[PDB]
Every structure is written in structure tokens, then in C-alpha cells.
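Heads up, the thing below is written out as C-alpha cells.
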Amino acid sequence: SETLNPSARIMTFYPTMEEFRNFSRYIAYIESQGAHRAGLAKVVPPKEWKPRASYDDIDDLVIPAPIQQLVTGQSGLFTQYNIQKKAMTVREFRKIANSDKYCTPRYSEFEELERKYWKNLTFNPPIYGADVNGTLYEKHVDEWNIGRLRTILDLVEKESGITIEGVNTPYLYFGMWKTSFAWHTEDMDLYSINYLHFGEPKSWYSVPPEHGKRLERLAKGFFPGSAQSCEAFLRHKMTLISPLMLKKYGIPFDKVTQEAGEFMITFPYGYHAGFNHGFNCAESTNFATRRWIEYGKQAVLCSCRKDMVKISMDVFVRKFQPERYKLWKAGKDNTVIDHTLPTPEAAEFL
Ligand SMILES: O=C(O)c1ccnc(-c2cc[nH]n2)c1
Ligand SMILES: [Cl-]
Ligand code: NI
Ligand SMILES: [Zn+2]
């Protein structure tokens, strides 16, 4: 376990069509290769795979709650404030995104675009067509369908009827240049799948789950007010920290750029952040493996906010940890998580 991906670098996978067909099995496989150690992995689907025939019929799709992203800060430390704007179609969004005021600046290397992002982050607040309920997958697509992955996370809706928008349902994200996703782990420290349907790239930063607590200590020191009001303030998804600040305080991290037609997998307790290069569309949801259950049980949740995502772990412990159920209910389950260990389903690849 502590022998596979010892550098904990972001890994990229190129599955065959046969490998790609079984979603859960392929997650088990990439974990047997140590992909989870970085907290983030890229999966390039087979060349002949397409989730939709064309994206020429979606300009009339409504973005019910577009978000203007106001960013305040200096010296690589920032807080993002969301200003909800009026409903707009993808049509109206693509116009504003590709306009002279909001379009991508001219650049050669990614390092130049990255530098311009961290330099101009607080100027000309962009609009993010975020958290749009829906899928762009065609009903017949059975491989990696974000709308129906069929992992154990389905036990939440199957047993309780509870649907959590974007968590056990898909979300669509219409981006423009300089739109950001702040430093965070998933709700309940779950996995996530992200597919870039079309457009300009999405760049990502990732902190290995092995070093997540170090990132939290750093953030707590930089925003002591926030940390005092809520232990899990990073779950508010308002905190932006430049890679130079991470480098300066010895926090290990890696970076990757996701192109259209590529998937990104985030792993339990994997801190990630990033930005969009220009106009694009991404689809995402959360998912689980048997390895996630312990992460769900130990997840430090946001106290201070109402409507914060909290999944009852009871059904998972009863079904997959019956021998530890009574101990866990009594608050005596003292299991320590080994972030290097792959999911039990990977046993066949080890
Ligand atoms: O907006 C995005 O590009 C994006 C990327 C990575 N993660 C999330 C997220 C939001 C809630 N959970 N994960 C959103
Ligand atoms: Cl936090
Ligand atoms: Ni995320
Ligand atoms: Zn909070």
C-alpha cells in the first residue's frame, strides 16, 4: 500500500473499452496502482466513447442561479463571495463569457495563464453558471453515466428516499475564464467524478489525503476568525490559496489540467481547488466505495450553516461493518484511517 505511488503524484489512466465498462471495478483498479494517494486522478476515456452525439441543442438550457464571484485578498490568500444573479440561458452565458470584457487573455504556456489567474483573481468578477441540476448524458449511455454510476452511495436514496442535489444527483457547471472552485474535500469526504463535456480546460490543484491535516492547520492559521466560527470552514468553499503559498509553507501538492472529454476523480479527504480557462461545461456528482465508509464516519462537518450536507452513516456501518456497529453506536469505534490502503474491491488486482 505504502509502496504504490510513493511520490503521491496525480496519475493519468487510459482504459480500454473493456476496462471502462465497469466503473466501480476501474476505481478499484486505479486504487491498486496508488492513484488515490494524490487525492486526484485523470481518466482519459476510450477514443470511440462519447456520452452525447452533439452539444448544439443546449444554448436554450437555463442556468437558474448564475453566480458572480467576488474575490478579496492579497499575498496568495483570498476569500470568494458569491453574488447570485438573475436566471440566464447558456445562450446569454456564452455571449458574456466570450465577450472582450470576460474572455480568456492571450498566452503561450499554461504557467503564463496560471500567473495571470493568480495576479487578476480579485479584478473583473466573472459569472459562474454553477450547480445546475441536470445531465448532458444520453439515456442509452451505460458506461460512466454520472446520472447512474450504481456505487454503494445509492444506499442513501434506496433506504431513506433522500436525494441530495449534486451529491447523489448530477450538477452541470458552465464556466468562463477565471471562475474558481475554492479549496475543499467532498461533502462527507466522498469521492467525486468530473467530466468536462466541452470547451476550454479546467486546471486543478490537489493535496494528498496523507497531508490534508497539514493544509487545514495552514488554513486555520491564515483565517483564524473563520476557524473559530466553524472548525470545518473550508467546507464553505470560499478559501483560495495560491500554489506559491503552499510551496512556502511546505504543503505537498500537485497540479493537472483537464481537457474537454476527460474525467477527473477526487478521492476521500483529497483537498482540491482550481479554475476554468474559458467557456466550458462540466458534469459532476459524488460516489462511494467500501473504503469511503470509514471516511464518512470520521468526516469533520460544518456546524455553523443550515442546509449543510450530512449523510446518516448508520446504514453503511450496519451493512458493511456489522461487527463494529454496536461499538460505533456507543461512540467507542477508535479505527484509524490509513490513507495509503486501497479499497477492499481492489484485492483482485493485488
Ligand atoms: O466547479 C467546479 O469546477 C468543481 C470542481 C471540483 N469540485 C467541485 C465541487 C463542488 C461541490 N463538490 N465538489 C466543483
Ligand atoms: Cl476546515
Ligand atoms: Ni470537489
Ligand atoms: Zn460552517
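We're sticking with Swiss-Prot numbering for chain A, so the shown stretch reads 5-354, in order.
Placement of Cβ uses the backbone N, Cα and C atoms for every residue, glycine included.
Swiss-Prot annotations:
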BINDING   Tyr132, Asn198, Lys206, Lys241  2-oxoglutarate binding site
BINDING   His188, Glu190, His276  Fe cation binding site
BINDING   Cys234, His240, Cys306, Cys308  Zn(2+) binding site
DOMAIN    142-308  domain 'JmjC'
MUTAGEN   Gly133 to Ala  Abolishes histone demethylase activity; when associated with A-138
MUTAGEN   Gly138 to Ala  Abolishes histone demethylase activity; when associated with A-138
MUTAGEN   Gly165 to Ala  Abolishes histone demethylase activity; when associated with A-165
MUTAGEN   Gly170 to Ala  Abolishes histone demethylase activity; when associated with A-165
MUTAGEN   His188 to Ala  Abolishes histone demethylase activity without affecting ability to bind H4K20me2
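Here is what falls inside 10 Å of the CA of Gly138 (mutagenesis position) among the recorded positions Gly165, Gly170, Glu190, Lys206, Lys241, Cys308: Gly170.
Taken in sequence order, the recorded positions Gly138, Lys206, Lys241, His276, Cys306, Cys308 that lie near ligand 4, meaning a CB under 6 Å from one of its atoms, are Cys306, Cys308. Highest local Cβ density among the mutagenesis positions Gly133, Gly138, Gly165, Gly170 belongs to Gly133, counted as other Cβ atoms within 10 Å over all protein chains shown. Checking each of the recorded positions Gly165, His188, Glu190, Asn198, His276 against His240 (Zn(2+) binding site) by C-alpha distance, the shortest gap belongs to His188. Here the recorded positions are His188, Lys241, and the one whose Cβ sees the fewest other Cβ atoms within 10 Å is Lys241.
In sequence order, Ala134, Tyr177, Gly179, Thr183, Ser184, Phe185, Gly278, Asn280, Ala286, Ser288 are the same-chain residues whose CB sits within 8 A of the CB centroid of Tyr132, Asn198, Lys206, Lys241, the residues recorded for 2-oxoglutarate being left out. For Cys308 (Zn(2+) binding site), the nearest of the recorded positions by C-alpha distance turns out to be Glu190; the candidates were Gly165, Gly170, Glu190, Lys206. On a Cα basis, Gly165 (mutagenesis position) lies 30 Å away from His276 (Fe cation binding site). For the binding-site residues given as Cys234, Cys308, the lowest number of other CB atoms within 10 Å of the residue's CB is seen at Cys308. Using Cα positions, the member of the recorded positions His188, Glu190, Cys234, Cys306 nearest to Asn198 (2-oxoglutarate binding site) is identified as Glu190. Here the Cβ of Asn198 (2-oxoglutarate binding site) has 23 other Cβ atoms within 10 Å, regardless of which shown protein chain they belong to.
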